[PDB]
Amino acid sequence: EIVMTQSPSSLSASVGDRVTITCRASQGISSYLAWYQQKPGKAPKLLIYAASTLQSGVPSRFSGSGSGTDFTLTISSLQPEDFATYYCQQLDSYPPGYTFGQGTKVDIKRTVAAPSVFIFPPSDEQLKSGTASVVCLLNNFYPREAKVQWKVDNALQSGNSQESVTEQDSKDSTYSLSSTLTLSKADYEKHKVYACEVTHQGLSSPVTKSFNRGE
Amino acid sequence: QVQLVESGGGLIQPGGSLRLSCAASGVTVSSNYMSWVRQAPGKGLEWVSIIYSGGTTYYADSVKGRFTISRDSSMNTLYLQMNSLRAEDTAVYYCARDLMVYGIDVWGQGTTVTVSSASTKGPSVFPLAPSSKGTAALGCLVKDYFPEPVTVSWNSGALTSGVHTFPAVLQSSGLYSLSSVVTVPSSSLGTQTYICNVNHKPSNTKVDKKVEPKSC
Amino acid sequence: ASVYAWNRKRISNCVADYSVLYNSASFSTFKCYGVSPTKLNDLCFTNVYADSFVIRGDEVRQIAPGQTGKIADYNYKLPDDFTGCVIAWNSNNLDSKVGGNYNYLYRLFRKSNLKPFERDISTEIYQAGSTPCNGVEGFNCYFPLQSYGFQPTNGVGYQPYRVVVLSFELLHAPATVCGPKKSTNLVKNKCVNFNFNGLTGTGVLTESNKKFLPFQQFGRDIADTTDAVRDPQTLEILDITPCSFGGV
Amino acid sequence: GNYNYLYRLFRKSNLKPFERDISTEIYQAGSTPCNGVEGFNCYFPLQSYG
Ligand SMILES: *[C@@H]1O[C@H](CO)[C@@H](O)[C@H](O)[C@H]1NC(C)=O
């Protein structure tokens, strides 16, 4: 089977920047490649076909190049309407199917901002139901990459949490992230110290917010 | 007017059946390679099926023996018949005109398919109280509802600055959860009431939850 | 040839040595439908057809009865009742260039499937939409042929393979293509069961005394019995004396 | 597709009346001895029905 490796997973770019997105075929596919653009909630939009031909109606700042294994998309001067996700597609593959790259999100570049971290205990109302939700908030941060680690009595917790990220804010270009730790009431009452540990480029060292159950 | 318009999507229990339509204008469906491509939430495009102009059809392994592609030349319409539906079939389904080496140039707007055994349920709204320890954060946890969507406002629309309503996540239980947060001056936590307004039309549920500083 | 314009050589009036073909280590695909390869040398047919072209490796599987795909539907179609053999080998060392070999083409657009052994060489602009084309390319108006552009760095699935389809046709007309049907040495003065050109019998072959004409093959006694034969290889006339027998 | 039903595709000679052959010996379709190893011109005599 032929594998498509796309890189990077994300890049940040200001308006006017030259953007470059890379796609690597695990074996030679000659020119059997196409590039697409896709925005949240919309369908894909074809940009380049046959590795290097510009689809009709696509602005000339888009260009594709490469043949064989290594392919690049190029946006010579990034415009505001070009912030989207981009990915490559191997053309006319076998077995039947569409092999797409993993995708490259192109977000708006801005100065680094460290998150504000807040931890929220489960409410008394929810505890009466049988389930304890613990929520960790990462407010107005940039860039998107961020690591959240839950600790329960200093035990690092994985497998019982889910995360949700907003889209880039239309005024200050930051992200916000929430993390929800779900436990049974019985488990929750077996432990005292609940904390989320946040590491981020804006923080010189991991920031921890915690509470003690019942205080 | 070159466009593809999909329809037929909806909510259906596992094992049910569903028939998607794709009405074309400009493009002639029976003269073209026509594909169905789907995209699960947060996942990538997954090819489903294709019908050749000469009549040849192919299907993804995951849908073989359950899905059937077809077309009505007189209606210039493409169809996908989906039987024995499963939870992991949940996705937006696009129809597309394939030009092979010339790429996929015409896409539809997409129709949404949701397959789930979950029972329609209005959400519980729990407070996320500001901690006792210049600006404090508070919010509302909108837990265990189905189906999407819910909308959230603060003080009936009077509080919009600094509000962040996160996209919902799907839990192992098959129900959705979601949080809405806002940051406010610490100095207001005693003199300003904060209520979140939660609306969930599928269950006819409107809930207002007052979020207060917690009393130790 | 390009697959859309596949080449056909009609072979007739000849002896076919199939040992050259099946005993070859140089073929990567060799599938026969309705005939055993080894057991082809003792068969006669009225016509042999040799169709040849180049396709992708991923497309080789389409050269078979009852297959689908761009090649089987729009380029080269075998019948469901195919009696013949499909032979294919990788030719990346020959049919690919470093810039890409664009000489080999395939049909990409066609309204309906080819009938078996049909050959469409038309270049009419393909009308993919509602408004007609009138020989003008453009949106919804596509040149029907496309190029493979074989590059030597391609994976096997995209590398060129040469394909030869041998069809064996048998009509109500005299057969002109048979297999070798070799012979052996002959022994004299010993009772043998013999089979000359068209006749068979049992007897002892001996050096003769007759003078057959240059065109005479089989002798005949007065009572319509074979008496002498002309050896097909050696221009010598052999008398057939039936092997000794008698009552006990 | 049920493939539990098999049929023999090759044999060095035709079966005699009421003869039963269940051997799984590799049929040598070419001039190269198989030595019990399947491959080119070395086939498993049985094939499954579709
Ligand atoms: C047939 O071939 C043999 C050798 O293979 C040769 O000696 C003989 O003269 C040939 N006969 C004729 C009629 O050409």
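Chain C uses Swiss-Prot numbers throughout; the residues present, in order, are 348-595.
Quick check of the header: electron microscopy, 3.4 Å.
Quick reminder: no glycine exception, Cβ is built from N, Cα and C everywhere.
Quoted from Swiss-Prot, the note on the mutagenesis of C:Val483 to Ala is: Increased resistance to neutralizing antibodies. In the three-state DSSP scheme, C:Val483 (mutagenesis position) is classed as coil.
Quoting Swiss-Prot on the mutagenesis of C:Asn501 to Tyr: Increased binding affinity to human ACE2. The Cβ neighbour count for C:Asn501 (mutagenesis position), using a 10 Å radius and every protein chain shown, is 25.
Quoted from Swiss-Prot, the note on natural variant C:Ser375 to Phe is: In strain: Omicron/BA.1, Omicron/BA.2, Omicron/BA.2.12.1, Omicron/BA.2.75, Omicron/BA.4, Omicron/BA.5, Omicron/BQ.1.1, Omicron/XBB.1.5, Omicron/EG.5.1. Under the DSSP three-state reduction, C:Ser375 (variant position) is assigned to coil, being neither helix nor strand. Take the CB of C:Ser375 (variant position) and look out to 10 A: across all protein chains shown you find 14 other CB atoms.
As a natural variant entry, C:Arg408 to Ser appears in Swiss-Prot alongside the note: In strain: Omicron/BA.2, Omicron/BA.2.12.1, Omicron/BA.2.75, Omicron/BA.4, Omicron/BA.5, Omicron/BQ.1.1, Omicron/XBB.1.5, Omicron/EG.5.1. In the three-state DSSP scheme, C:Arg408 (variant position) falls into the helix class. The Cβ of C:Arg408 (variant position) has 17 neighbouring Cβ atoms from other residues within 10 Å, across all protein chains displayed.
Cβ neighbours within 10 Å of C:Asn440 (variant position), excluding its own Cβ and spanning all shown chains: 9. Reduced to three states, the DSSP call for C:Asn440 (variant position) is helix. Recorded in Swiss-Prot as a natural variant, C:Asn440 to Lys carries the remark: In strain: Omicron/BA.1, Omicron/BA.2, Omicron/BA.2.12.1, Omicron/BA.2.75, Omicron/BA.4, Omicron/BA.5, Omicron/BQ.1.1, Omicron/XBB.1.5, Omicron/EG.5.1.
In the three-state DSSP scheme, C:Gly446 (variant position) is classed as coil. There are 9 other CB atoms within 10 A of the CB of C:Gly446 (variant position), with all protein chains counted. C:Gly446 to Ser appears in Swiss-Prot as a known natural variant, with the remark: In strain: Omicron/BA.1, Omicron/BA.2.75, Omicron/XBB.1.5, Omicron/EG.5.1.
Counted within 10 Å of its Cβ, the other Cβ atoms near C:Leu452 (variant position) come to 18, all protein chains included. The note that Swiss-Prot attaches to the natural variant C:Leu452 to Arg is: In strain: Delta/B.1.617.2, Epsilon/B.1.427/B.1.429, Kappa/B.1.617.1, Lambda/C.37, 19B/501Y, Omicron/BA.4, Omicron/BA.5, Omicron/BQ.1.1; Contributes to cellular immunity evasion and increases infectivity.
Take the CB of C:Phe486 (variant position) and look out to 10 A: across all protein chains shown you find 15 other CB atoms. Swiss-Prot lists C:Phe486 to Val among its natural variants, and the accompanying note reads: In strain: Omicron/BA.4, Omicron/BA.5, Omicron/BQ.1.1.
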Members of the recorded positions set C:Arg408, C:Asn440, C:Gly446, C:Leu452, C:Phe486, C:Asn501 whose C-beta sits under 8 angstroms from chain A:
C:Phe486, C:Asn501
Please give me the CB contact count at 10 A for C:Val483 (mutagenesis position), counting all chains in the structure.
8
Between C:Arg408 (variant position) and C:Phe486 (variant position), how far is it from one CA atom to the other, in Å?
32
Give me the CA-CA distance between C:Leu452 (variant position) and C:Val483 (mutagenesis position), in Å, as a whole number.
20
C-alpha spacing of C:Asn440 (variant position) relative to C:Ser375 (variant position), in angstrom:
15
